Amino acid sequence: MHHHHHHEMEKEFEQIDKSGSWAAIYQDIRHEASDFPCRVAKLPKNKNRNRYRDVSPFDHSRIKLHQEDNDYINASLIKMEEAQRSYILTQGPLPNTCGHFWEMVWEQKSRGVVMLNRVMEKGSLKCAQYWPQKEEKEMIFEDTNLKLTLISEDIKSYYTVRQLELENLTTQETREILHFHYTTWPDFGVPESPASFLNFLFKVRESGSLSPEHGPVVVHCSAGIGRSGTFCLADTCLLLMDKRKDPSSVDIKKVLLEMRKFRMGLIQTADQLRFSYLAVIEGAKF
Ligand SMILES: NC(=O)[C@H](Cc1ccc(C2=CC(=O)NS2(=O)=O)cc1)NC(=O)[C@H](Cc1ccccc1)NC(=O)Cc1ccc(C2=CC(=O)NS2(=O)=O)cc1
Ligand SMILES: CCCCCCCCO[C@@H]1O[C@H](CO)[C@@H](O)[C@H](O)[C@H]1O
């Protein structure tokens, strides 16, 4: 990628931004977004497994738990072919689905978990605390054979990184799970700056949590679509620029619509779309 690519990219952002065109672009994405059945998510017995009735995983891409009783979890597999990366986007676990959440992490062989929301937002519980606190580092999930222990916790200004140990109580196998928690990303909003977001994304990448040597990273916010979608779109577009002969050929609208074939509503505001674009052009420099 040469300087002319950077030039066109930056000029384009400026042109879109100065004319406030994000609004129209975002509307077109919403208007063209695909729709597929969500029959399983809507089954009566799955009512208490969904945080929002208007946010469901499509049947074709939903993540199935390996258990036979009820394999449903509100989670979707976002598989980006050209970029060669898979992500699992899920809702913030409910108190009764924290076990399911870790069963998914175990079954999919994930190494990292990216959390982009806070436990309480706008006065209500938007995500059950599914990881241990300092005073009780050990957790055992009801109706599961999984134990979770907090090994380390590093609290920074805009995010916190944790090392966790997940253990299968039946086989005694233990695995290191990295928790990347962005603690200052407002609901329906954007990160404080492209720099903070990029530092976070790069930290996730450097850990190996996004490598094909491990299962798909699990990403979530409250509904698993707005902030989670922004995070994944930026990472994927960055991947495409590093792989393509001509990085300026990346079509952000096309890429987002492709991701939306896997999970509904990815990116919830025009400003989040704008931020994704900004994060990509800023990250392209690195
Ligand atoms: N759309 C939204 O803002 C959020 C989801 C939403 C939340 C957050 C975000 C995020 C922004 C972000 O930046 N990141 S993010 O976390 O992804 C995006 C979307 N959805 C809602 O608030 C909807 C009510 C609604 C429906 C349609 C349109 C508007 C409101 N509320 C519910 O679904 C609660 C509810 C769930 C099940 C039932 C039930 C029906 C039933 O039949 N039985 S029941 O279980 O009681 C009844 C109520
Ligand atoms: C997510 C980041 C996507 C970056 C895609 C940038 C595509 C640049 O596109 C180019 O921008 C130039 C400057 O306006 C125009 O003159 C060119 O005709 C146009 O093809």
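Just so you know, the numbers here start at 1 and follow the chain as drawn.
Each residue, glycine too, has its Cβ placed from N, Cα and C.
These features come from Swiss-Prot:
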DOMAIN    9-283  domain 'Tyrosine-protein phosphatase'
MUTAGEN   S56 to A or D (Swiss-Prot position 50)  No phosphorylation
MUTAGEN   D187 to A (Swiss-Prot position 181)  Substrate-trapping mutant
BINDING   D187, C221, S222, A223, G224, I225, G226, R227, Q268  substrate binding site
MUTAGEN   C221 to S (Swiss-Prot position 215)  Catalytically inactive mutant; abolishes sulfhydration
ACT_SITE  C221  active site, phosphocysteine intermediate
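Taking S56, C221, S222, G226, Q268 as the candidate recorded positions, the subset whose CB lies under 6 angstroms from any atom of ligand 1 consists of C221, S222, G226, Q268. DSSP classifies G226 (substrate binding site) as helix under the three-state reduction. Counting other CB atoms no more than 10 Å from each candidate's CB, the recorded positions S56, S222, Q268 peak at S222.
Other Cβ atoms within 10 Å of the Cβ of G224 (substrate binding site) number 29 in total over all chains. Spacing of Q268 (substrate binding site) relative to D187 (mutagenesis position) is 10 Å (Cα to Cα, whole number). Compared over the recorded positions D187, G226, the count of CB atoms lying within 10 A of a residue's CB peaks at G226.
Taking the mean position of the Cβ atoms of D187, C221, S222, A223, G224, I225, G226, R227, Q268 as the substrate site, the remaining residues of that chain whose Cβ falls within 8 Å of it are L116, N117, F188, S228, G229.
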